[PDB]
Amino acid sequence: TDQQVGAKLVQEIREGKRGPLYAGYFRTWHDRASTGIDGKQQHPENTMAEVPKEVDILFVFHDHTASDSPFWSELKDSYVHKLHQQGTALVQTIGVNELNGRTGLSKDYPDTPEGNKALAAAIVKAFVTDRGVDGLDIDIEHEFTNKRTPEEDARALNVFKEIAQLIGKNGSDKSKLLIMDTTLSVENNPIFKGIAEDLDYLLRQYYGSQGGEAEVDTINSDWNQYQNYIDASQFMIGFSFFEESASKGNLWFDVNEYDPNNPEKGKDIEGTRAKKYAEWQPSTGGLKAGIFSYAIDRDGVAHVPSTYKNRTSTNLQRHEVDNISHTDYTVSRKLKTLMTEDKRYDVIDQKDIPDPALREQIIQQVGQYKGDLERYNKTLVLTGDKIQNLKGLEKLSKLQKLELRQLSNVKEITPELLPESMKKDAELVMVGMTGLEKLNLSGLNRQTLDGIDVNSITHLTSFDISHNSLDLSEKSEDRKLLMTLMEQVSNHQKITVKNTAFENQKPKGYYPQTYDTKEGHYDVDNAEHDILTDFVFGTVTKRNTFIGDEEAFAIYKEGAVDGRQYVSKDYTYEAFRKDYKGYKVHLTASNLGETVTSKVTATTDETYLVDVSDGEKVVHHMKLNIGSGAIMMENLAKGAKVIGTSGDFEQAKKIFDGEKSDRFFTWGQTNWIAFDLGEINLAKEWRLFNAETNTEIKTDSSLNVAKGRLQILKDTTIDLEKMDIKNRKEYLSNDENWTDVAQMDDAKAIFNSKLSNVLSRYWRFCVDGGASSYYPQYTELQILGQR
Ligand SMILES: CC(=O)N[C@@H]1[C@@H](O)[C@H](O[C@@H]2O[C@H](CO[C@H]3O[C@H](CO)[C@@H](O)[C@H](O)[C@@H]3O[C@@H]3O[C@H](CO)[C@@H](O[C@@H]4O[C@H](CO)[C@H](O)[C@H](O)[C@H]4O)[C@H](O)[C@H]3NC(C)=O)[C@@H](O)[C@H](O[C@H]3O[C@H](CO)[C@@H](O)[C@H](O)[C@@H]3O[C@@H]3O[C@H](CO)[C@@H](O[C@@H]4O[C@H](CO)[C@H](O)[C@H](O)[C@H]4O)[C@H](O)[C@H]3NC(C)=O)[C@@H]2O)[C@@H](CO)O[C@H]1O
Ligand SMILES: [Ca+2]
């Protein structure tokens, strides 16, 4: 049956039985059975029927072919059968607009759960079942003209998942492939992030140069993120053949240029981008799935010369290679041969990994190809008593976690059996190692022994953990672990330095995670002090052993187990300690005034709140008292009700929030705001944040308030809410009803001064002039006191 042939091809593709794959996009209007809207034949020169066996998957790429064309029944009842016989699968390609509302059956279904689920079945019946093919390929490109909305990409991804529940590896009908082709990186491809686990392949178009000396910069950088969503064996990269009459913007130069002296040049793969994609392999994960070509019906046509690369549809510059001609698919077949003869696709054999039980678990976990070995960068779990020998493990040189579970017949672990990534902090877990006789981890810069199950190593006869980065100090848990290893050796043998080697550690230095002083003190000694020196200092080991300064390190360097000193003699404090570069100290005085400085001078009774930062986060918070300290003032003006202003009433209310992301000005050089602190407390200072402190607009200092007066309602015996709106406003505007408590005659960015213990419920601040002719502005006002 023709549906069982197709089902079995898809299963042998999906299970990786084909080696490196080669795919091609065949443009429907270049099949000879294709007819346009007027019912006339478009091009007689080529036909899908002649696509060679070297093409593993053939993508029906549809345009210009009318819906009543003979092409469609010809494909269904003739092309599918001829191509299946040689082992070629047919896949239908549709654009994303057929899923997101913009085109086709998408326009006839609501954007609801039951609506998108009915749409999905309608797409699978219209584009897969009714056309006879072996799967579906969703084309997702950058739309530079009218971007897709977040709601459209959300719908396309919900429809795609409903499709993936019908066909593909997770679908009801696993005899069909489900594929995506794209031009978008992961950061720009939310549909890919959502559907990736349901894809057989991702086809990444990379026509033309992708940057850098080898022109593959974008391929390498993009693979670094695709590898978190798909396996390398699902990754296909694409080049394009030369399309006739291609204009600027569609001229990739992926194949060789026309040569008037050699009519066959277009079939020569030497020097082409196509050949480079054929040989390109990812740095991590595995070997790629293969390559694909756009416009496979143009296989072998020489590219139009570089001199023509500026032609456009209005500026036609026709060349000989724009003619249509019969192709015999030689370039395709050379590229497929180059890939299947590349020795990185030879299968891992016993010469790579001698132990059969080890070889089987590796192939099962990292892939089947020799080339997969040195690229794989994830986790390897090895289990059971059938593994006798770890030879070959060292070829997994990017392995990120090695996990040895109950390997009861392994006798030897040495650096030379281990991945080279073990020297750069790959994880190493080994449990139930009851047969282990030699445990050599020397020279691997291991920072702890965590994950090594030392209680289980009951047959140990020697170990070497020397030349690592361990902290074997008295309380380190790595010294407990070392002690068990030494006891294991001793049950079989007299302990010697060689069979229990652990010297020459060089433990790395880290920042302490917390600091002890929550409340510091200084006398009023009229001297300068450094808060980082005195309170936020030092370095820990990975096991949180604190070393405060260079003399604490010298004692540390003399640590010994049984009189054997385990720290390298030439390890220096400079190489161990953290330098604290870029650390910054934020101080808040009892003022509520703020400064950034690690130095304080103890001239008077004060209290700062200290926030220590490393350039990114707050590492430490403490209070510092100088002398007997000082009580912390509050901003009593916080949230003060505005009761009157010569400006706008709701711009005025923003000078009493907490922020500087706003500005208050009026049309002119003078204004006033009158406010009510509500309760009636004691005020000692005031602070004005001038125009240039604005955190929402870069504001220059020429807009700063330069003259002003802060005032108190002079008569306390008056009910301001018994006056009516208009009288109230003119009372508040009349200067003889206000007493000054503070002047300002400098256009500082932040202005602060003290008040003679002012007790007032009602206040008014007046801008009397600006730093320039511009309207003066300011962002925030504070009245600082107690209660
Ligand atoms: C995976 C990939 O490679 N992606 C893109 C490639 O697409 C791209 O190659 C180009 O592809 C063009 C077609 O693009 C279609 O797909 C993309 C991507 O999905 C869409 O963005 C695009 O909009 C196209 O989508 C198609 O839309 C139609 C309409 O909505 C759909 O048809 C609908 O189908 C439904 C369901 O079946 C329903 O039936 C509707 O009724 C129906 O309307 C269709 O399904 C959909 N297809 C897909 C797959 O989604 C190509 O056009 C372009 O090739 C042209 O240009 C090159 C040179 O640059 C030529 O070599 C080539 O032959 C072709 O030229 C055109 O030829 C026709 C036939 O002769 C000309 O028509 C005649 O021209 C005369 C000229 O005087 C008259 O005007 C006459 O009236 C007319 O009949 C036509 O004018 C020619 N046009 C030009 C410009 O020359 C190319 O292959 C590549 C770019 O390299 O980029 C990849 O990223
Ligand atoms: Ca404000």
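Going by Swiss-Prot, the residues shown for chain A are 46-832, listed in order.
Structure method, as recorded: X-ray crystallography, 2.5 Å.
Positions of Cβ are set from backbone N, Cα and C atoms, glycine also.
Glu186 (mutagenesis position): 13 other CB atoms within 10 A of its CB, across all protein chains. Swiss-Prot lists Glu186 with the feature active site, proton donor.
Long-range Cβ neighbours of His88 (glycoprotein binding site) (same chain, at least 6 residues apart, Cβ-Cβ under 8 Å): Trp74, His75, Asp76, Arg77, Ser79, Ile369. When secondary structure is read from DSSP and collapsed to three states, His88 (glycoprotein binding site) falls in the coil class. Taken from Swiss-Prot, the feature glycoprotein binding site applies to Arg72, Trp74, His88, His107, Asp108, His109, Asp184, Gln250, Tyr252, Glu288, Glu289, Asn295, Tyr339, supported by experimental evidence.
According to Swiss-Prot, the feature Ca(2+) binding site maps to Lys699, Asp702, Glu704, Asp707, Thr824, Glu825. In sequence order, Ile700, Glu704, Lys705, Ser706, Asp707, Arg708, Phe709, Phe734, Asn735, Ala736, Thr738, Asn739, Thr740 make up the list of same-chain residues 6 or more apart from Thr824 (Ca(2+) binding site) whose Cβ falls under 8 Å from its Cβ.
Per Swiss-Prot, the feature domain 'GH18' maps to 65-372; the stated evidence is sequence analysis.
The Cβ neighbour count for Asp108 (mutagenesis position), using a 10 Å radius over every protein chain in view, is 8. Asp108 (mutagenesis position) falls within neither a helix nor a strand when secondary structure is assigned with DSSP, and so counts as coil. Listed in Swiss-Prot is the mutagenesis experiment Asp108 to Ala, annotated as follows: In loop 2 mutant; does not affect endoglucosidase activity.
Quoting Swiss-Prot on the mutagenesis of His109 to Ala: In loop 2 mutant; does not affect endoglucosidase activity. Counting only residues at least six positions away in the same chain, the Cβ atoms of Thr73, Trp74, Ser79, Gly81, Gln87 sit under 8 Å from the Cβ of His109 (mutagenesis position).
Neighbours of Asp184 (mutagenesis position), defined as other CB atoms within 10 A of its CB across all chains, total 20. Quoted from Swiss-Prot, the note on mutagenesis experiment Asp184 to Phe, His, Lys, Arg or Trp is: Abolished endoglucosidase activity.
Listed in Swiss-Prot as a mutagenesis experiment, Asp184 to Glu, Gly, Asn, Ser or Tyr is described as follows: Reduced but not abolished endoglucosidase activity. Induces transglycosylation activity. Able to efficiently transfer predefined N-glycans from corresponding glycan oxazolines to the Fc-deglycosylated intact IgGs without product hydrolysis. In three-state terms derived from DSSP, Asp184 (mutagenesis position) belongs to an extended strand segment.
In Swiss-Prot, the entry for mutagenesis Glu186 to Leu states: Abolished endoglucosidase activity. The structure shown retains the original residue.
Quoted from Swiss-Prot, the note on mutagenesis experiment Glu188 to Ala is: In loop 4 mutant; does not affect endoglucosidase activity.
Among the mutagenesis experiments that Swiss-Prot reports, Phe710 to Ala is described with the note: Does not affect endoglucosidase activity. A sphere of 10 angstroms centred on the C-beta of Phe710 (mutagenesis position) encloses 20 other C-beta atoms.
According to Swiss-Prot, the mutagenesis experiment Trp712 to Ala carries the following note: Abolished endoglucosidase activity; abolished activity on both high-mannose and complex-type glycans. Annotation for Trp712 (mutagenesis position): same-chain Cβ neighbours under 8 Å, separated by at least 6 residues, are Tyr820.
A mutagenesis experiment is reported in Swiss-Prot for this position, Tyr820 to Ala, and the note states: Abolished endoglucosidase activity; abolished activity on both high-mannose and complex-type glycans. Within 10 Å of the C-beta atom of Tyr820 (mutagenesis position) sit 17 other C-beta atoms, taking all shown protein chains into account. In three-state terms derived from DSSP, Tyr820 (mutagenesis position) belongs to neither a helical nor a strand segment and is classed as coil.
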Here's one to test understanding: among the recorded positions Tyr252, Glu289, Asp702, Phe710, whose C-alpha is closest in space to the C-alpha of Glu188 (mutagenesis position)?
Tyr252
So which of the recorded positions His88, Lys699, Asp702, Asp707, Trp712, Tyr820 sit close to ligand 1, that is, with a CB under 6 Å from an atom of it?
none
Cβ-based neighbourhood (8 Å from the centroid) of the Ca(2+) site, residues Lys699, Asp702, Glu704, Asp707, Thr824, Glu825 excluded:
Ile700, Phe701, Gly703, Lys705, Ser706, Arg708, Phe734
Do you know which of the binding-site residues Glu289, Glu825 has the most other C-beta atoms within 10 angstroms of its C-beta?
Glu825
Largest tally of Cβ atoms lying within 10 Å of a Cβ, found at which of the binding-site residues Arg72, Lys699:
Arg72
Given the binding-site residues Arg72, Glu289, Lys699, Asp702, state which is nearest to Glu186 (mutagenesis position) when distance is taken between Cα atoms.
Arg72
So if I take the recorded positions (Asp184, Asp707, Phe710, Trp712, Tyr820) and measure from each Cβ to the nearest atom of ligand 2, which come out below 6 Å?
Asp707
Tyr339 (glycoprotein binding site): tally of other CB atoms within 10 A of its CB:
22
Quick check: in three-state DSSP terms, what is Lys699 (Ca(2+) binding site)?
helix
